[PDB]
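Beneath this line is the structure, given in structure tokens, with notes to follow.
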There are 2 protein chains.
Amino acid sequence: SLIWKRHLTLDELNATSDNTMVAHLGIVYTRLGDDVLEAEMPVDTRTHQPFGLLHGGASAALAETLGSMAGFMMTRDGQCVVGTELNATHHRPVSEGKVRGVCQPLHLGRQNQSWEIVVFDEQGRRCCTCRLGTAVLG
Amino acid sequence: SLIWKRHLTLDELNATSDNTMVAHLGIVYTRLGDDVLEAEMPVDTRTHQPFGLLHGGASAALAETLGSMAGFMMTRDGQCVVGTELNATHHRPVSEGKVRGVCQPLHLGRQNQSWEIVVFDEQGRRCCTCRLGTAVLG
């Protein structure tokens with residue numbers, strides 16, 4: 001079932017990243033279903049931590065990016081959304097290729113929402129589990 | 001697939017609650033699958049907050065109870081687990097009847113573990129989403 005209130009295309013979605021942290025990290029929206037939003041991010045110099053692994057901060061940023069956008073797509077003209085609470089558990093390390101974030105809703109209220117964001121490595125293994133709470137300012 | 005390393009019956013599981021907070025709140029283990037554990041808890045004077053609704057602290061207690069026991073059945077003679085990090089998002093209110101918590105693994109490590117616990121009201125509606133990290137000692 002389609003849940004989105006705002007109907008946009010991937011090209012339009014990616015156009016919002018221009019000149020923001022999203023583009024600075026190479027995050028690209030890659031899939032938009034009826035009730036799910038996906039984006040991929042590279043594991044290189046821009047998202048690395050000392051030893052060469054994926055920085056725990058990059059995964060967090062990817063999650064915050066997806067939850068905010070999905071939340072936005074659930075609002076109507078004149079409304080706005082803002083990320084209020086974030087938590088994340090780092091299960092496994094990643095050192096090469098790209099990771100893929102999958103965002104799905106857990107609760108959709110008219111005043112606030114809760115989104116799940118699981119991050120997988122190119123082998124399909126879950127490397128990070130996050131949850132983001134948002135507030136609608138509409 | 002069977003994940004448990006300790007094999008116990010629901011009868012044995014409930015017997016461990018004697019003289020603990022689990023029994024004090026009337027929590028009962030109600031289902032044990034290959035890779036899942038469930039328990040139910042009453043929504044009454046024992047678990048209410050001053051305004052007559054289910055106390056968020058009770059939902060949190062049900063979750064820590066579930067993740068801890070599942071963590072325990074994941075260890076062998078001599079070893080032990082301990083809850084280290086817990087978070088919870090309260091989505092919807094409940095005031096009567098009972099709630100049901102469903103616990104499943106997110107990550108099973110030789111040293112760490114991460115468990116998902118979702119709590120539903122009698123209508124099958126999600127009322128709270130939690131995640132508990134646990135450490136395995138030995």
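Counting begins at 1 with the first residue displayed.
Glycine is no exception: its Cβ is also placed from the backbone N, Cα and C atoms.
What Swiss-Prot lists as active site, nucleophile or proton acceptor is B:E64. For B:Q49, B:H55, B:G56, B:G83, B:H90, B:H91, B:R92, B:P93, the entry in Swiss-Prot reads substrate binding site, with the evidence type experimental evidence. A mutagenesis experiment is reported in Swiss-Prot for this position, B:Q49 to A (Swiss-Prot position 48), and the note states: Loss of activity. Here the residue is the original one, but Swiss-Prot notes a mutagenesis experiment at this spot, B:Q49 to N (Swiss-Prot position 48): 290-fold decrease in activity toward salicylyl-CoA. Where Swiss-Prot documents B:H55 to A (Swiss-Prot position 54) as a mutagenesis experiment, the accompanying text is: 229-fold decrease in activity toward salicylyl-CoA. Loss of activity toward benzoyl-CoA. One entry in Swiss-Prot concerns the mutagenesis experiment B:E64 to A, D or Q (Swiss-Prot position 63). Its note says: Loss of activity. Quoting Swiss-Prot on the mutagenesis of B:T65 to S (Swiss-Prot position 64): 13-fold decrease in activity toward salicylyl-CoA. The annotation that Swiss-Prot gives for the mutagenesis experiment B:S68 to A (Swiss-Prot position 67) reads: 140-fold decrease in activity toward salicylyl-CoA. According to Swiss-Prot, the mutagenesis experiment B:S68 to C (Swiss-Prot position 67) carries the annotation: 104-fold decrease in activity toward salicylyl-CoA. What Swiss-Prot says about the mutagenesis result for B:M69 to A (Swiss-Prot position 68) is this: 130-fold decrease in activity toward salicylyl-CoA. Annotation of the published mutagenesis B:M69 to V (Swiss-Prot position 68) in Swiss-Prot: 47-fold increase in catalytic efficiency toward 1,4-dihydroxy-2-naphthoyl-CoA and 10-fold increase in catalytic efficiency toward lauroyl-CoA. Does not affect catalytic efficiency toward benzoyl-CoA; the original residue is retained in the structure shown.
Proximity note: of the listed mutagenesis positions (B:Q49, B:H55, B:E64, B:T65, B:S68, B:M69), B:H55 have a CA within 10 Å of the CA of B:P93 (substrate binding site), given in sequence order. Using a cut-off of under 8 A between C-beta atoms, the recorded positions B:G56, B:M69, B:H91 that neighbour chain A are B:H91. Across the fold, the C-alpha of B:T65 (mutagenesis position) and the C-alpha of B:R92 (substrate binding site) stand 21 Å from each other. If you compare Cα positions, B:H90 (substrate binding site) sits closest to B:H55 out of the mutagenesis positions B:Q49, B:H55, B:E64, B:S68. Between the C-alpha atoms of B:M69 (mutagenesis position) and B:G56 (substrate binding site), the distance comes to 20 Å. Using a 10 Å Cα-Cα cut-off around B:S68 (mutagenesis position), the binding-site residues B:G56, B:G83, B:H91 reduce to B:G83.
In this view, the densest Cβ surroundings among the mutagenesis positions B:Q49, B:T65, B:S68 belong to B:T65, judged by other Cβ atoms lying within 10 Å.
Here the Cα atom of B:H91 (substrate binding site) is found 13 Å from that of B:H55 (mutagenesis position). A Cα-Cα distance of 7 Å separates B:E64 (mutagenesis position) from B:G83 (substrate binding site). You'll find the Cα of B:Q49 (mutagenesis position) roughly 15 Å from the Cα of B:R92 (substrate binding site).
Considering other CB atoms within 10 Å as the measure, the emptiest surroundings among the recorded positions B:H55, B:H90, B:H91, B:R92 are those of B:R92. Cβ neighbours of B:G83 (substrate binding site) (same chain, under 8 Å, six or more residues apart in sequence): B:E64, B:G67, B:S68, B:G71, B:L132, B:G133, B:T134.
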